[PDB]
Amino acid sequence: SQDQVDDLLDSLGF
Amino acid sequence: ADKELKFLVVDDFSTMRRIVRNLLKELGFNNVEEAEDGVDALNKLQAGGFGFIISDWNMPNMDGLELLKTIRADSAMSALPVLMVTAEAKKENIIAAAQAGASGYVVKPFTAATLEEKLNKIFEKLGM
């Protein structure tokens, strides 16, 4: 969920 | 990106605005103005010339997401870079930012080096 967040940010280019 | 790019820093907390303005100065961005919420931001945006927005998530009268969506849907300002600042990275807020077209997303407090990384990510994507 932390890792889903970091991955989410990565996928968004954030 | 041009050193003279004009930033608007939007936050209801004066101290945080000063902090962001000073981090920008540290990076060589001196052309910086302030706004205390989304309404005050939209008023200042009418002067024209603005090239970059850094906005807090939570503000009275008009919050960060409302301001972002307004800018994105605006006939003249739709492509303006907007860096969203949040107190905490949460999936739901990240996706709300993504959906509304945030150029970037950053958790406060952040260092000058982090600010620089985030701005460079945006400049790179936009070819600035």
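For chain B, we keep the numbers from Swiss-Prot: what you see runs 2-129, in order.
Method of determination (from the header): X-ray crystallography, 2.3 Å.
Every residue, even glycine, has its Cβ placed from backbone N, Cα and C.
What Swiss-Prot annotates here:
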type	residues	note
BINDING	B:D12, B:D13, B:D57, B:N59	Mg(2+) binding site
DOMAIN	B:7-124	domain 'Response regulatory'
MUTAGEN	B:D13 to N	Abolishes function, reduced rate of phosphorylation and affinity for magnesium ion
MUTAGEN	B:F14 to A	Diminished rate of phosphorylation
MUTAGEN	B:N59 to A	Diminished rate of phosphorylation
MUTAGEN	B:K109 to R	Abolishes function, decreased autophosphatase activity
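For B:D12 (Mg(2+) binding site), the same-chain residues that are 6 or more apart in sequence and have a Cβ closer than 8 Å to its Cβ are B:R18, B:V21, B:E35, B:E37, B:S56, B:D57, B:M60, B:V86. Comparing the recorded positions B:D13, B:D57 by how many other C-beta atoms lie within 10 angstroms of each C-beta, the top residue is B:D57. When the alpha carbons of B:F14 (mutagenesis position) and B:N59 (mutagenesis position) are compared, the span between them is 10 angstrom. Apart from the site residues B:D12, B:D13, B:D57, B:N59, the chain places the Cβ of B:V11, B:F14, B:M17, B:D38, B:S56, B:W58, B:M60, B:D64, B:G65, B:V86 no farther than 8 Å from the centroid of the site's Cβ atoms, the recorded Mg(2+) location. Counting residues of the domain 'Response regulatory' (B:7-124) by DSSP class, helix then strand then coil, yields 53 helix, 22 strand, 43 coil. For B:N59 (mutagenesis position), applying a Cβ distance below 8 Å and a minimum sequence separation of six or more within one chain yields B:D13, B:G65, B:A88. Between the mutagenesis positions B:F14, B:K109, the minimum number of other C-beta atoms within 10 Å of a residue's C-beta occurs at B:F14.
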